[PDB]
Amino acid sequence: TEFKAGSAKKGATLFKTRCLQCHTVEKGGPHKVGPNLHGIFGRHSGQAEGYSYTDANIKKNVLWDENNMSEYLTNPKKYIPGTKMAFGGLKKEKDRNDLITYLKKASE
Ligand code: HEC
């Protein structure tokens, strides 16, 4: 496979128009529909301190890396059969990478 970085930029609005709808990547961030992913990159699937997640996402114990996160976002409901990621997903090629890199910019 090839992740490759690319150029966040669009990734910002993308997040703001895709993920942020349910999420945020902010420090004192709420948990609206989905939990804040502030530095998610580094932990495993089901950390937060409040959210408590689904048994699926938890028991998945999947690591969040630019690579793994990619497939997950490409199609999260398939990757985690039981997440409440009610999400469109990032089955593109560029938009996806722009987002992964954006997240890394927003909080590595
Ligand atoms: C609402 C319609 C959502 C959209 C759009 C996105 N996400 Fe989401 N996400 C949502 C929920 C309700 C949950 C919790 C389910 C669970 O138990 O995991 C999630 C979870 C995630 C996770 C996992 C959290 C963790 O393991 O700590 C990630 C990494 C995640 N979501 C990322 C993510 C991104 C980057 C999105 C835009 C591309 C996105 N989500 C959209 C709900 C919704």
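By the numbers in Swiss-Prot, the shown part of chain A spans 2-109.
Per the header: solution NMR.
Any Cβ shown, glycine's included, is placed from N, Cα and C.
Taken from Swiss-Prot, the feature heme c binding site covers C20, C23, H24, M86. Swiss-Prot gives this note for the published mutagenesis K78 to R: Loss of methylation by CTM1.
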Please list, in sequence order, every residue of the chain apart from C20, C23, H24, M86 whose Cβ lies within 8 Å of the Cβ centroid of the heme c site. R19, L21, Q22, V34, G35, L38, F88
Name the residue among the recorded positions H24, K78 whose Cβ has the smallest number of other Cβ atoms within 10 Å. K78
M86 (heme c binding site) -> DSSP, reduced to three states, gives coil
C20 (heme c binding site) in three-state DSSP notation: coil
Cβ-based isolation winner (fewest other Cβ atoms within 10 Å) among the binding-site residues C20, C23, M86: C23
Which whole-number value in Å describes the distance between the Cα atoms of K78 (mutagenesis position) and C23 (heme c binding site)? 15
Using DSSP, would you call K78 (mutagenesis position) helix, strand or coil? helix
